[PDB]
Protein chains: 2
Amino acid sequence: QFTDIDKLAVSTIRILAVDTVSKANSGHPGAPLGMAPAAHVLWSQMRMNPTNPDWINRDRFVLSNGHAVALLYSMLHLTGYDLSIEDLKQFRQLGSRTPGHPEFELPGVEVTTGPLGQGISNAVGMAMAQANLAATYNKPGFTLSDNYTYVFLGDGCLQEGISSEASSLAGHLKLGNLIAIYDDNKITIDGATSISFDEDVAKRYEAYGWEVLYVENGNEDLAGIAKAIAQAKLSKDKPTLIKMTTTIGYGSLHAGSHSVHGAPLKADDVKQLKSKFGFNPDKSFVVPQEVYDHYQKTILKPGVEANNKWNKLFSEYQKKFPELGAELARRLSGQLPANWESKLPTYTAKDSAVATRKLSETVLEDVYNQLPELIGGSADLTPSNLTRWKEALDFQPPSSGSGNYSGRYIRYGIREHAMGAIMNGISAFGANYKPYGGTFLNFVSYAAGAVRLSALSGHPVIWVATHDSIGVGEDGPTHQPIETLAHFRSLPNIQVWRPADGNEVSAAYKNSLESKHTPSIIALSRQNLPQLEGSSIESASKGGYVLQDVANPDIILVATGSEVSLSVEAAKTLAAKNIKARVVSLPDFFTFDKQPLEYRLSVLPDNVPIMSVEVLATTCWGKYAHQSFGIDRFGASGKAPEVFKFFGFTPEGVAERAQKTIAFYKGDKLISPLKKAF
Amino acid sequence: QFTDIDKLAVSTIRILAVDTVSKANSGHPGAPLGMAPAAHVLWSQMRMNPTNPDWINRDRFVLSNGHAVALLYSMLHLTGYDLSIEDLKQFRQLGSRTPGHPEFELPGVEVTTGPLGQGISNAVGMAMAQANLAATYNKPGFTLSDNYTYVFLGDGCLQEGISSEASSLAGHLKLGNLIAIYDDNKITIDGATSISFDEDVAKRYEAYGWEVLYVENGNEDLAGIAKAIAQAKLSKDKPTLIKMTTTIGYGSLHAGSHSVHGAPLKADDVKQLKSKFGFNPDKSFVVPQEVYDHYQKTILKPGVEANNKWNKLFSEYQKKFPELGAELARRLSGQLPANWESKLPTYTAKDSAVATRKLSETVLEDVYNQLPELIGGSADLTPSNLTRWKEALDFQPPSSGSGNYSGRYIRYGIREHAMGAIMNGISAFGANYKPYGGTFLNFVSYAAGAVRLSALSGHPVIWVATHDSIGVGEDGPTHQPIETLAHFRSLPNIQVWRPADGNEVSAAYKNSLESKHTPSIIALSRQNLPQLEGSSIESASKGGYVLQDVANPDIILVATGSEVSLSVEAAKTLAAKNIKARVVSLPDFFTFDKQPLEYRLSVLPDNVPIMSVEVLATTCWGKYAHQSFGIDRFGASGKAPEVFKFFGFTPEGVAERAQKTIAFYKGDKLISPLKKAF
Ligand SMILES: Cc1cc(N)c(C[n+]2csc(CCOP(=O)(O)OP(=O)([O-])O)c2C)cn1
Ligand SMILES: Cc1cc(N)c(C[n+]2csc(CCOP(=O)(O)OP(=O)([O-])O)c2C)cn1
Ligand SMILES: [Ca+2]
Ligand SMILES: [Ca+2]
C-alpha cells in the first residue's frame, strides 16, 4: 500500500532532479522525470545501508542509462548517502562530486555508466559474482550472501549489441537475482523509437530465457510497479526484464517529445511543473521534512539494523567455520594471501623453449588454489588460450550437469565486449574478486567500450590475450595484431605486459594481481620462445630492465616479448663484428613509466643510440627509442617463420639496422627520449 | 530436380575443400564439410557471371563464417571464377591468392571475413544499397536492379553483438531480398553450444521481423534446402533466416566432434571418406569432368547470357532516360562528377568563427545535390552530429510513411559497430556508393571491429566524428576521447582528419570523397573555432602545411584541430617576448606521410625544436616533434573553457612550454624526427 507520502516523495524526486539540470543549465531532465515513480518504489524495498556503501550483502543498483544521473544523485541524497544540496547545486561543474554521468568512484555509485549497454552487462557480472559467493560460503545457518541486482535501462541500452551478448549469457546462466526495469518511453535523441527500433524486446527477451513482466502505467501505478518486482523475486531460475511504459519528461509542458531528453527545461516550464505538483514555483532545492523523515524510517534505519544482524552472523560464522571465515574476511579486507607470490614459477636458460601462452597455463595451474577469488574464462578459445587449469569446475546452473555456481571457470561464448563488462561487474562486487578473461589480442579490440572503462573506473581486470603477432601465421591479417598494443598504450591506466619468457610471465601475473586500481592485458605468443639468460621476476617487475649489458655499448636495443630473444641473437651477431650492444627488455610501458627517473635513465641513458624491436606498429615507440624496427602495414598468411623473415625480423636483419643506426648518428651527442622539457 | 551429378558435385566440393586444408596442414574442415550441400544448391540457382565479378546486378554471397574459406575457394574454382587447383595447392602459404580467411581483393570474394558477425552485417549494407539503387534508377520496362544478397553464417556470428545490431536494423527496414542460412551444427571451438549458447534463435529473429524457415536434414536433403531458398525469395517484405541443421565434419570419422572444427583431418580419415564418397583414397585435388561440365551449363553459360541481356536493357535505358542513364553509367565507371569540388566552400579570416561540426553540415548542404550516391546517417545523433541536409528524405520502407527506399539518410539507432559494417556493405556493393555516418568520436571505438576491416579491405567509408575532445565539457570523461586518434593513427590505411576550420574541413571532404582505397574519420569540434589566416583547401589537402611562417624560427609549433588556433595565440605572445615561432597545421598524419619527404622536410626542418600542441594523448607525436604538450590522463566535467584552462591549454600556457623547449635545447644541434637511419 503506498500513501500520500509516497506520492509527495515522488514529486520531490521529480523536482529536485529538475532544479539540478536547470541550475547546471546542462543535462538530461526527461528520464529523471518519468522514471521517478519506479525509483521511489524500487529503492524503498532495497536492503542497503546508506552509512555503509560497501556492505557486501547490500542489494545493488545500476543505472545503465547513466545520462539519467540527476535522478541517481537525487535518490542518493534523499535516502542518506554523503551527497548534499550543495553538491547537487554544483552538478556538471569542474571539480564537483556531481559529474554529468555516474563514476564508480562516488559513494552509492556502483560502476561508471553513460556509454550505453555497459551498465546492464556490468550488472550481469555482479549477479554472477553474487551467485558464486553464495555457493562458496553460505553454509546452513549462515546465509552471508543473497542480495539482488537491480538495473534501470532504456531503449539506447537495448540497441547496443553488448546488451544482447550479456542477456543471452544471463539467460543461459539462469541468473534469477538480476531484475532489470526498462524505460519504455518511445523516445531517443532522433525521435520516435519506431523510426529505427520497432522490434519486440519482450519476445526477444523470452528467447534468451528471461521472464518479461509489463507495467503499463509507469507514470502513476506505484502498486503495479511494486507487484512486478514482488513477482519478479519469485522467478529464481530466470532473470527478469520488466517492460515499464512511461512518458519522457512527465509533468512538463513538452513531455513526450525528444526535446525533454537532453536540454534543461524552460523556466516557465519548470515553474508550472512545481505548481502542478504543489510545490512553490519560485523556490529551488526544497525537500519536505516528511520526505527526509520517510526515508530515514523506511530505508536508512532498517538498513543499519540489516547490516548489524549480518555482522553478528558473520562473527559467529568464523567461529564455526574458521578457514572459510578467515579466507572471506581476507577477501573483504582486500588482501591477497601472504606470500602467495612464492608459488610463482621461476626458470633458467637450461629450461626449454615454450610459447608464453603455455607458460601462462602453468601460472594458472600453480596459483588457482592459492587464490579462491580467481575466477577465469574464455570467449570460446579455452583450448587456444589455455585458460582452464585441469582440476576446474565450470561456472554453470546446477541444472546443467556441466557444473554449478561454485565453479570458477566461465565459458563466455563468442561474446568479447560482454566478457569485458561482466568481468568489470564481477570485479566491482567486491570480496576481492580477481576475474581474468581470455581471447586473442586482435579481438580485445571487439571489447574496447568495456576495456576503456576498466582504465577509467579503475577495475583491475586481466585479459589473457594470446596470439599477439604475425607469429600466428597462416590465419593471416584478420587475426594478426598491428595497431593493438599501440592503442591500449595510449589509454590512461592499464598495464600492457608483453612477457618474453617464463620469469617475465610470472612478473606480469604478480603485478597484475597485486594491482587494486589498474586493469591489465597480458599479450602472449602462440609460438615457442626460449628462456632468456638474465630475466628475473624481480627485475621484470620494474616494467623495463637491462637484460644484457656491456661496458660502453655502441647501441641499446630495446625489445618486447618475442623480439627480445631476436635482439639477444642480433647482439650475438654484432659482437662478432665488434659492436657492443646492451639489450633492454621492456615488458610493460606502464610499470616502467612508474619507476623513478633515476632508474629509467639508467636503463635508457644519454649518448647511446636506441633502436626498438617489436613486430607491430612503430608509432608508440618514440618515447624510448631513437629509431624503431617494427611493422606498420597489415600482416600476411604464411608459415610464421616465413612471415617474420618476409618482414625482415631475423638476427642479421635486425643487426643491420643497428649498424645503420650507429652510422647515421656517429658524431652526434644523443639525449634519451625520456627527457622532457616541461 | 536433384539427380546423381548433384550428388557427385557435393562430394567433389567436400573432398576438394578437404584436400586443400590437409595439404596446407592448417585450416578448418568442419564447416566446409557440413555446408557443402548448401553451397552446391544455392550457387546452382544464383544469377552471376563467373567471367565478370563486377556485374552490378549480380546476386551477391557473403560467407560470414570466413573461417570456412576452403568451401568458398572450392566453389569459386569449380563454377569458373579465376582460381585454380594450383592456387588451391598454395592455400595458407605466404604470397598466394588463397589466404586462411577470405579477402575482398580476390574476385568472387565480396568482403573480407574471419572476424565474427562482420559478413552478415555487411550483407545488410549491401541489401540496402540494392534497395536504394533499384528505387533510384528502375523505370517501368527497366528493372536494372533486382538482386538477392545471400549470407552463410554460424553460431559464433549469432553470438556477436554486431549481428544482433544489424538484424534488428534489417528487420525494421524490411529487406525481403536478404536471405541468411544458419549452419546449425551444435559445435563451436570450446565444445557444444549448450555450454554457453542456448537461446531460441528462431524466436529472436522473428522478434526482429525476420521470416524463419527450417531445413532439418541439411546433410542430405538437397530438395529441402532448395525449397527453403524458394520460399525465402517469396518473403518480399521480411528478410529470412533458414535455420538449416548440419553435422560439423560430416563424412569424417570425427563428425559431430569439435576436433573437426579447425585442424586438418588425419590422413587415414581422409582416405576412408574419399572411399565412402566413391573417390580414390590415394589421389588428390581431383575434379571429375562431369562436375566442371555441370557448372558450365547450370551456372556460367546462363549468367553470361543474363549479363549480356542486362547490357542491352541498359543501353536502351540510356536512350530512354538519357540523363538518369548518364548518371548510373558514371557511378558504374566509378567516376565522381567532373569538377564537383567547385561546390566545396571557402572562407577567409573575415568570416565568423563556426564549430567545425557546423562547417561539416554546410559541405553536406552544398554537395548532396552534386553527388547522387552520397548516402549518410547517424547512430541516433542527427541533431548533434548535424549530418542531415535540409532537403533530405530518409531511407525507409514505403509503408513507414516517414521515408522510402530512394531516401539517402539512414536512421541507424544506437548501433555504432553495425553502422561501420553496414557502411562497408554499402560501399562494397559498387555503383560509386559513398556512405557516411556520424557519432561522437569516443564511440567510434565501439565500432573498432568494423573500422579495422575498412582499413584492411580498403573500403573508403567516412566517419563523421563530432565531439572530438574535452571541448565536450560537462558530460565529462566517459564522452571525451584521450586515446582515440592515437589508436586510429596506429592503424594502416585509414585517414584520421582533424580540421582546424572552413578550408580545412573542405580539404578533408574532398580528399575523403576522392578516395578510392582508404577510409576516413573527420574529428569535428562542438565548439566554435575561428577561421585562420593562412588555411587553404590546397594546403590542407597536403595533410600538413606551414600556416604561419617566420624567417629563422626559434621554435616550430605543430598543432591539429582546435589547437591550431590556440597555437596562433601562443605565437603572438611569443613574438612580444621576441621568440619567432612558425605555426604548422597538420590535419592528417596519413596524407602528410604520403607526401614526398622533400616536402615534409620543408614543413618540419632539422635544427629547429619542434613542439606539438593537442588536447589528446602525446604517444603518437614522437614522429614529428621533439617535445609534446598534450593530455595523457582522462578529462573532466565542467564548462569546456574551464576544462581547457584546467589542463593548461591556454595561449600563455602553450607559450611558456614553448619557451622551456627552446631553453632546454638551446645549443644542441637537432635532427628533424622525420629522418630515419635505416
Ligand atoms: C555508446 C553510446 C553511448 C552514448 N551515451 C551515446 C549517446 N546517447 C545517450 S542517450 C542516447 C539515446 C537515447 O537514449 P535512451 O536510453 O532512449 O534515453 P531517453 O532518456 O529514453 O532518451 C544517445 C544516442 C552514444 N553512444
Ligand atoms: C571476432 C572473432 C572472430 C574470430 N574468428 C574468433 C575465433 N572463432 C572462429 S570460429 C569461432 C567459434 C565457432 O563458431 P562457428 O561459427 O559455430 O563455427 P563452426 O565451424 O560451426 O564450429 C571462434 C571463437 C573469435 N572472435
Ligand atoms: Ca528513451
Ligand atoms: Ca558451429
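So for chain B, numbering is Swiss-Prot's, and the shown residues are 3-680, in order.
Note that Cβ sites are derived from N, Cα and C of the backbone, with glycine treated the same way.
Look at Swiss-Prot and you will find B:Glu418 tagged as active site, proton donor, backed by a curator's inference. Spatially close to B:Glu418 (active site, proton donor) yet at least six residues away along the chain are B:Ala381, B:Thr441, B:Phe445, B:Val446, B:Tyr448, B:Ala449, judged by Cβ distances under 8 angstroms.
What Swiss-Prot records for B:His30, B:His263, B:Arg359, B:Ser386, B:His469, B:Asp477, B:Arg528 is substrate binding site. For B:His469 (mutagenesis position), the count of additional Cβ atoms within 10 Å of its Cβ stands at 27 [all protein chains shown].
Residues or ranges marked as thiamine diphosphate binding site in Swiss-Prot: B:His69, B:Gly116, B:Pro117, B:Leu118, B:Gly158, B:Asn187, B:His263, B:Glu418, B:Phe445. The 10 Å shell around the Cβ of B:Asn187 (Mg(2+) binding site) contains 27 further Cβ atoms across the protein chains shown. DSSP gives B:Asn187 (Mg(2+) binding site) a coil state; it is part of no helix or strand.
The C-beta environment of B:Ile189 (Mg(2+) binding site), restricted to residues of the same chain at least 6 apart in sequence and closer than 8 Å, consists of B:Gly32, B:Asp157, B:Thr195, B:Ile250, B:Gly258, B:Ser259, B:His260, B:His263. Swiss-Prot lists B:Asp157, B:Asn187, B:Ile189 with the feature Mg(2+) binding site.
Swiss-Prot documents B:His30 to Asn as a published mutagenesis change and attaches the note Loss of activity. Around B:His30 (mutagenesis position), the C-beta neighbours below 8 angstroms that are at least 6 residues distant in the chain are B:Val23, B:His69, B:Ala70, B:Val71, B:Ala72, B:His263, B:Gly264.
Here Swiss-Prot notes a mutagenesis experiment, B:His30 to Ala or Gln, with the remark: Strongly reduced catalytic activity. Decreases affinity for xylulose 5-phosphate about 15 times.
Per Swiss-Prot, mutagenesis B:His69 to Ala is noted as: Reduces catalytic activity by about 98%. Decreased affinity for donor substrate.
According to Swiss-Prot, the mutagenesis experiment B:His103 to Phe carries this note: Loss of activity. Classification of B:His103 (mutagenesis position) by DSSP places it in coil, neither helical nor stranded.
The Cβ of B:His103 (mutagenesis position) has B:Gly68, B:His69, B:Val71, B:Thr114, B:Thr115, B:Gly116 as same-chain neighbours under 8 Å, each 6 or more residues away in sequence. B:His103 to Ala or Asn appears in Swiss-Prot as a published mutagenesis result, with the remark: Reduces activity by over 96% and decreases affinity for thiamine pyrophosphate and xylulose 5-phosphate.
Under a cutoff of 8 A between CB atoms, and with a sequence separation of 6+ in the same chain, the neighbours of B:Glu162 (mutagenesis position) are B:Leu118, B:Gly119. Listed in Swiss-Prot as a mutagenesis experiment, B:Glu162 to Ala or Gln is described as follows: Most catalytic properties similar to wild-type.
Among the sequence features in Swiss-Prot, the mutagenesis site B:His263 to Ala is noted as follows: Strongly reduced catalytic activity.
Sequence-distant contacts of B:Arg359 (mutagenesis position), defined as residues of its own chain at least six apart whose C-beta falls under 8 angstroms from its C-beta, comprise B:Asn387, B:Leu388, B:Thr468, B:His469, B:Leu526, B:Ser527, B:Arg528. B:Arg359 (mutagenesis position) falls within a helix when secondary structure is assigned with DSSP. Quoting Swiss-Prot on the mutagenesis of B:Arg359 to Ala: Slightly reduced affinity for xylulose 5-phosphate and strongly reduced affinity for ribose 5-phosphate.
On its own chain, B:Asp382 (mutagenesis position) has B:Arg413, B:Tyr414, B:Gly415, B:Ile416 as residues at least 6 apart in sequence with a Cβ closer than 8 Å to its own Cβ. According to DSSP, B:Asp382 (mutagenesis position) sits in a coil region rather than a helix or strand. Here the residue is the original one, while Swiss-Prot reports the published mutagenesis B:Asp382 to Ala or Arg with the comment Severe loss of activity.
In Swiss-Prot, the entry for mutagenesis B:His469 to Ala states: Strongly reduced affinity for xylulose 5-phosphate and ribose 5-phosphate. The structure shown retains the original residue.
Looking at Swiss-Prot, you'll find the mutagenesis B:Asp477 to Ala noted as follows: Strongly reduced catalytic activity. Strongly reduced affinity for xylulose 5-phosphate and ribose 5-phosphate. Applying an 8 A CB threshold to same-chain residues 6+ apart, the list for B:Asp477 (mutagenesis position) reads B:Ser639.
B:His481 to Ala or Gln appears in Swiss-Prot as a mutagenesis experiment; the accompanying note says: Reduces catalytic activity by about 95%. Within 10 Å of the C-beta of B:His481 (mutagenesis position) there are 22 other C-beta atoms, taking all protein chains into account.
Proximity to chain A, taken as a Cβ less than 8 Å from one of its Cβ atoms, holds for B:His103, B:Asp382 among the mutagenesis positions B:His103, B:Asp382, B:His469. The maximal spread of the thiamine diphosphate binding site, taken as the longest Cα to Cα distance among B:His69, B:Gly116, B:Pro117, B:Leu118, B:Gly158, B:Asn187, B:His263, B:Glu418, B:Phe445, is 35 Å.
Comparing B:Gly158 (thiamine diphosphate binding site) with B:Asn187 (Mg(2+) binding site), their Cα atoms are 11 Å apart once rounded. Listed in sequence order, the residues B:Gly156, B:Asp185, B:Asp186, B:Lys188, B:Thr190, B:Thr195, B:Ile250 complete the 8 Å Cβ shell around the Mg(2+) site centroid, once B:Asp157, B:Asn187, B:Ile189 themselves are left out.
Each of the mutagenesis positions B:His69, B:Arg528 was scored by the number of other CB atoms within 10 A of its CB, and the lowest score belongs to B:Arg528. When the recorded positions B:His69, B:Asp157, B:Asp382, B:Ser386 are checked against ligand 2, B:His69, B:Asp157 have a Cβ within less than 6 Å of one of its atoms. Long-range Cβ contacts of B:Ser386 (substrate binding site) within its own chain (separation 6+, distance under 8 Å): B:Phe442, B:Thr468, B:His469. Other C-beta atoms found within 10 angstroms of the C-beta of B:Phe445 (thiamine diphosphate binding site) number 22, with every protein chain shown included. Within 10 Å of its Cβ, the residue among the binding-site residues B:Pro117, B:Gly158 with the fewest other Cβ atoms is B:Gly158.
If you measure from the Cα atom of B:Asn187 (Mg(2+) binding site) to that of B:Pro117 (thiamine diphosphate binding site), you get 19 Å. Among the recorded positions B:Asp157, B:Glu162, B:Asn187, B:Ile189, B:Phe445, B:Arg528, the residues whose Cβ lies under 6 Å from any atom of ligand 4 are, in sequence order, B:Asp157, B:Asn187, B:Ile189.
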